[PDB]
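> Would you mind keeping the following structure in view while I ask a few things?
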Amino acid sequence: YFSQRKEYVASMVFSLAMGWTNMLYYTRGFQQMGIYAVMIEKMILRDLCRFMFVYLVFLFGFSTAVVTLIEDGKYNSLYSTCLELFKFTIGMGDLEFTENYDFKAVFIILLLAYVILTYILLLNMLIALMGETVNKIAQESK
Amino acid sequence: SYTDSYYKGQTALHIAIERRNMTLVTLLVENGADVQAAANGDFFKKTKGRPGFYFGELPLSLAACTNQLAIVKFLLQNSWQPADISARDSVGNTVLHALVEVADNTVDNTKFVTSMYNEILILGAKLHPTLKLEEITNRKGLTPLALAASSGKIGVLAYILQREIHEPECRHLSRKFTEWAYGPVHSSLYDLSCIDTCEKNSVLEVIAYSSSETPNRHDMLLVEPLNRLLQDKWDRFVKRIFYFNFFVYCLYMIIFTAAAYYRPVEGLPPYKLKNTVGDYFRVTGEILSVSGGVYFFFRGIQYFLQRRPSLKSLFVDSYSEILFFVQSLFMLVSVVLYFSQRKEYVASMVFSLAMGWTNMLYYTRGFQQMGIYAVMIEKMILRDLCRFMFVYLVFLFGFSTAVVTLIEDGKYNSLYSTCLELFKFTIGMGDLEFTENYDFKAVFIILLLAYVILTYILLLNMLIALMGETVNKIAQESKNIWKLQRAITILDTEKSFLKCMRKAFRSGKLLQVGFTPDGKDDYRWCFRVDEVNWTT
Amino acid sequence: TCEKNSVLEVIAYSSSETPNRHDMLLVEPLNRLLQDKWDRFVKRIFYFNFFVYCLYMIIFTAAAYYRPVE
Ligand SMILES: C=C(C)[C@]12C[C@@H](C)[C@@]34O[C@](Cc5ccccc5)(O[C@@H]1[C@@H]3C=C(COC(=O)Cc1ccc(O)c(OC)c1)C[C@]1(O)C(=O)C(C)=C[C@@H]41)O2
Ligand SMILES: C=C(C)[C@]12C[C@@H](C)[C@@]34O[C@](Cc5ccccc5)(O[C@@H]1[C@@H]3C=C(COC(=O)Cc1ccc(O)c(OC)c1)C[C@]1(O)C(=O)C(C)=C[C@@H]41)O2
Ligand SMILES: CCCCCCCCCCCCCCCC(=O)O[C@H](COC(=O)CCCCCC)COP(=O)(O)OCCN
Ligand SMILES: CNC[C@H](O)[C@H](O)[C@H](O)[C@H](O)CO
């Protein structure tokens, strides 16, 4: 701010966001409510940290395969393709095969394989593990 | 004798009985110690939020509560200063009330307390045959049976309702009367007094309208005479009345829906009737709808005034009455806005209409199969969503105001639109279409993806795991929940009944024993049960 | 009150690998002490801290919302 850069807005906003979620710290010590803060702690530190490597392997592998196969289109940059395949993981892609392009059959096979592997299989694996972690610490709530 | 505010009234006889010294008790009673002193200090009162020993404040109560029968017989029979068996404390609890209070639904405690209760009743019959201890109520108007039912003492309740004494000169204290037995089957009579018709506070009223903290609220209905009573009342007359009420409610909602759908669209209510068929039927439907709203309104007020529920348990019990009452309130507010010449009555009417259908789920209670869904919806809403709202709103507001602050000039530049879109993202129907030209786009993307990962993936599945655990918690308890709801329905149907008859009795006013302590005979509304048991 | 190293400090600031870190607080004098200190004076201080943090965040939000756009 004092260095004459408008980029301070960016830093400010992150603190503002964090400032609200840190109010979960004050749920600790209520017998009913503290379990939610604990569950979030355990899930972020254990489950997402371990799952991240697996998912990034799958994401980068299929993403770079798609970018290599495609030439001259929207899917010709790592940025857009990573965004799109990540959208497919969390079930908000669209698989609209409405482009004129080469090796269309192989492109379709790859996207279907990725969708099955990440949406159906991996994501429910993670959700199963998170459910295990959540149920494991209900009885320790006291 | 202790004179402070903590041990007020404690004296030597209490110490001797407490120490289990027969010799010192005999000497103290010999020397003229008061056998009816009241030790009512704060250490000795009935209380939960302070360590203490409540026994009923009297030496006889102390002796009974401590499993010392010899001292009880001494105090009652000894001629230096005999003890009154029917004495009461400051709470009004007699020895039997004190015995009920010290139960804890364990095997050995059940054996002790049941034994001491039985012996005291026999001795009371012998000493004062015209005395009826079991009809003495404490300060709150509870008999020992009602106190046991309210407190959830399953052992004492099971003992009392199934009490039998095979001995003359005390047989009139029995309640279960075995008339015959065959190989696997035996037929008996059950006394039934103050189960159905006591006029003050019956057992079924106490069990049904308990405050949901009672440790065995639903197991108490499995005790045999109660279970047979509820089944008989259900099959005899209540079942038909319940189905009739459900059918009438269905007709009411059909009329209400039809009237609501065909509202006039012209401005400025109220609207005047034209001499045409559709107007007559529409106005008829409106009048019936408002009538139904007024009916449910006054039923709600009657319920709340009769029960007087506390704020802490206002919703934990009485969920259904609250929802029916809120439906009534929306209907009345709609009527007020209608005759006040405002369009906004449509808004109020609509909410009542929606509520009117979902309250149909109240009638799936009392089915063994179907009532579990109504119960699950209630518990999920009352526990999981109400606790989870604070957490989720903290996240929503944090990222919402962050994004609004970052962005200048766009659709994401007001709290309303950004809160709605972030909510859409949380339930998995966003767009993520990062196609707008605006500054700080990288930070915007980082914020939004962090929000998606935090709320869509993580928190939402946390909620779902918790709700699923709740459902699996009560997959098992269906059988008991069904019975409890059926009991509440039966009592509620008994209370109104809209015929001026109170034929709530089961079997005849039969002579039970015929041989009282005096020359009279007792007719007691006994109820016949033929039980079967394949043991041996 | 130890002045060097008390029991509650040792239990509370343990490294989470201690086998009975949760059960050690159920020992009766400790459980009563924590309940007593909570009800005596700490509970009001904690609620006051939470209230002040709420006010702080509201002030921060309002100040950030109305930043100048030049
Ligand atoms: C320092 C770490 C470890 C951390 C800091 C930030 C970036 C964080 O994301 C993480 C990584 C992350 C990012 C996005 C999704 C999942 C995980 O986890 C926390 C950190 C994690 C969260 C979410 O965790 C919470 O529910 C807050 C919280 C939970 C439990 C508590 O006991 C607690 O006490 C203070 C606070 C909030 C953020 O700080 C936040 O508001 C933003 C913008 C990102 C979250 O990085
Ligand atoms: C009075 C309360 C507590 C309540 C009243 C309304 C606003 C309610 O939303 C809530 C809050 C809410 C709103 C939206 C989603 C979840 C919860 O829960 C009920 C209330 C909750 C429901 C949903 O609950 C049901 O399944 C009805 C029901 C379940 C079990 C029963 O035993 C029962 O007997 C009457 C009825 C129906 C609504 O009343 C309805 O139709 C509308 C429009 C909103 C629902 O507020
Ligand atoms: C399940 C747990 C593990 C999950 C891991 C999450 C992985 C998600 C990966 C998504 C990356 C999507 C990046 C968006 C690309 C983009 O939209 O483009 C970006 C825009 O800039 C940025 O926002 C910087 C990158 C954002 C930082 C992002 C962490 C570059 O610039 P261009 O606009 O010119 O791209 C020109 C092309 N149109
Ligand atoms: C179907 N197009 C997107 C939907 O609107 C919805 O957002 C999405 O399909 C769900 O998240 C997956 O079930």
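Note that chain A carries Swiss-Prot numbering, so the residues on display, from first to last, are 530-603, 627-694.
Using the three backbone atoms N, Cα and C, a Cβ is placed for every residue, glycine included.
Dumping what Swiss-Prot says about this protein:
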MUTAGEN   A:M547 to L  Reduces binding to resiniferatoxin
MUTAGEN   A:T550 to I  Reduces sensitivity to capsaicin 10-fold; no effect on sensitivity to resiniferatoxin. Reduces binding to resiniferatoxin
MUTAGEN   A:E636 to K  Abolishes channel activity. Restored channel activity; when associated with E-639
MUTAGEN   A:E636 to Q  Slight modification of pore attributes
MUTAGEN   A:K639 to E  Restored channel activity; when associated with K-636
BINDING   A:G643  Na(+) 2 binding site
BINDING   A:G643  Na(+) 1 binding site
MUTAGEN   A:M644 to Y  Slightly modifies channel permeability
MUTAGEN   A:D646 to N  Strongly reduces the affinity for pore blocker ruthenium red and lowered channel permeability for Mg(2+)
BINDING   A:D646  Ca(2+) binding site
MUTAGEN   A:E648 to Q  Minor modification of pore attributes
MUTAGEN   A:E651 to Q  Minor modification of pore attributes
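I'm curious about the neighbourhood of these features; can you describe it?
In the three-state DSSP scheme, A:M547 (mutagenesis position) falls into the helix class.
All protein chains shown were included, and the count of other CB atoms within 10 Å of the CB of A:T550 (mutagenesis position) stands at 17.
A:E636 (mutagenesis position): 18 other CB atoms within 10 A of its CB, across all protein chains.
For the recorded site, A:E636 (mutagenesis position), the DSSP three-state label reads helix.
The Cβ of A:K639 (mutagenesis position) has 16 other Cβ atoms within 10 Å, all protein chains considered.
Taking the Cβ of A:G643 (Na(+) 2 binding site) as reference, residues of its chain lying under 8 Å away and at least six apart in sequence are, in sequence order, A:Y671. DSSP gives A:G643 (Na(+) 2 binding site) a coil state; it is part of no helix or strand.
Using a 10 Å Cβ-Cβ cutoff, A:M644 (mutagenesis position) registers 16 neighbours.
With a cut-off of 8 Å between CB atoms and residues at least 6 apart in sequence, the same chain places nothing near A:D646 (mutagenesis position).
Its Cβ placed at the centre, A:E648 (mutagenesis position) has 6 other Cβ atoms within 10 Å.
Cβ-based neighbour count (10 Å, all protein chains) for A:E651 (mutagenesis position) stands at 12.
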> Out of A:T550, A:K639, A:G643, A:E648, which recorded positions come under 8 Å of chain B, measuring Cβ to Cβ?
A:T550, A:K639, A:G643
> Between the Cα atoms of A:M547 (mutagenesis position) and A:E636 (mutagenesis position), what distance do you get, rounded to the nearest Å?
27
> Checking proximity to ligand 1 here: which recorded positions out of A:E636, A:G643, A:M644, A:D646, A:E648, A:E651 have their Cβ closer than 6 Å to it?
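The qualifying recorded positions: none of them.
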> Whole-number Å distance between the CA of A:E651 (mutagenesis position) and the CA of A:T550 (mutagenesis position)?
43
> Can you list which of these mutagenesis positions (A:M547, A:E636, A:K639, A:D646, A:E648, A:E651) have a Cβ closer than 6 Å to ligand 4?
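Within range of ligand 4: none.
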> Name the secondary structure element type, per DSSP in three states, that contains A:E651 (mutagenesis position).
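Going by the DSSP assignment, A:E651 (mutagenesis position) belongs to neither helix nor strand, so it counts as coil.
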